[PDB]
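First up is the structure itself, then whatever we jot down about it.
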Amino acid sequence: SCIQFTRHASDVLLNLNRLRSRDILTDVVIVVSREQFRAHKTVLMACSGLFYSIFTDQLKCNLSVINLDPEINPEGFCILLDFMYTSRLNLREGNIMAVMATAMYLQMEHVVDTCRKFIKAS
Amino acid sequence: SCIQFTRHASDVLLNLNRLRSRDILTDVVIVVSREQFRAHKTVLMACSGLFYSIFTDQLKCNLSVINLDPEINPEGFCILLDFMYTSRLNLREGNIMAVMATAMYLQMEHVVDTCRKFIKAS
Amino acid sequence: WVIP
Amino acid sequence: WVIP
Ligand SMILES: O=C1Cc2cc(Nc3cc(Cl)ncc3Cl)ccc2N1
Ligand SMILES: O=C1Cc2cc(Nc3cc(Cl)ncc3Cl)ccc2N1
Ligand SMILES: [Cl-]
Ligand SMILES: [Cl-]
């Protein structure tokens, strides 16, 4: 018999993104080629099958630095990290291939699905 | 020119609640009278003006244990912690006063607003 | 607020 | 997915 506040989840995600922009309580650095991205482990796990697997591992859960596969494009990662914290995906003709490949690696099934649909249309 | 995934914020919150239920990456214990509640600092900050103030403080940001004011009712806190992680508020005739008082202390303005409306109706 |  |  609960009541529900419709905007609560969106408001929570907006505040987590504000903490990310101000570098507050970020507990991990994701290294992609030369580029570094600060984030919250819990948000990464909630969005990605790959980060979920990494941070539930008894040894990796304690690492402050995670290095991604050298094939991963920093721009593709940046677009996906922004989506994790906002629900908004900056999908463009010039980045769709790098975004789909990065989403497949990160195990973000809904992003992979929209990339496949957008590629099929063109 | 982004696209948006409608269910993303709700899905993120659902996964953060699953991490909470399994005690994964919880980094703080909130003590309310004899009762202890494990949580994620970032989620508490995103939902509460009081926790936002506590964990942005250069000294308190590093505490693993936070003790609430002895006037705070553990059941009222438990109902509010559940709302933080689910958007669902278990508001009942027998708990509304303890829920409103706890929400005022935690600075959760939307919960305070619905409690005032529900009290006014009765 | 809604009835979920 | 929608146009926000
Ligand atoms: O496409 C995706 C997105 C995703 C997220 C998570 N993260 C969780 C899943 C569960 Cl059941 N509990 C907790 C968490 Cl944080 C796992 C796999 C995938 N695949
Ligand atoms: O009723 C409320 C809920 C709430 C949440 C937060 N938390 C934040 C606010 C901002 Cl601007 N950036 C980041 C965070 Cl985590 C502060 C005050 C209140 N009052
Ligand atoms: Cl996804
Ligand atoms: Cl609220």
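Following Swiss-Prot, chain B shows residues 7-128, kept in their order.
According to its header, this structure was worked out by X-ray crystallography, 1.9 Å.
Positions of Cβ are set from backbone N, Cα and C atoms, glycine also.
Summarising the annotation, Swiss-Prot assigns domain 'BTB' to B:32-99.
Annotation of the published mutagenesis B:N21 to K in Swiss-Prot: Abolishes interaction with NCOR2 and HDAC2, no effect on interaction with CTBP1 and transcriptional autoinhibition; when associated with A-116 and 376-Q--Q-379; the original residue is retained in the structure shown. In the three-state DSSP classification, B:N21 (mutagenesis position) falls within a helix.
DSSP assigns B:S59 (mutagenesis position) to a helix. With a 10 A radius on its CB, B:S59 (mutagenesis position) counts 12 other CB atoms from all the protein chains. Per Swiss-Prot, mutagenesis B:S59 to A is noted as: Abolished ubiquitination by the SCF(FBXL17) complex.
In Swiss-Prot, a mutagenesis experiment is listed as B:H116 to A, annotated with the note Abolishes interaction with NCOR2 and HDAC2, no effect on interaction with CTBP1 and transcriptional autoinhibition; when associated with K-21 and 376-Q--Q-379. Long-range Cβ proximity for B:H116 (mutagenesis position), meaning a same-chain Cβ under 8 A and a gap of 6 or more residues, is found for none.
With a cut-off of under 6 Å between the Cβ and any atom of ligand 4, the mutagenesis positions B:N21, B:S59, B:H116 reduce to B:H116.
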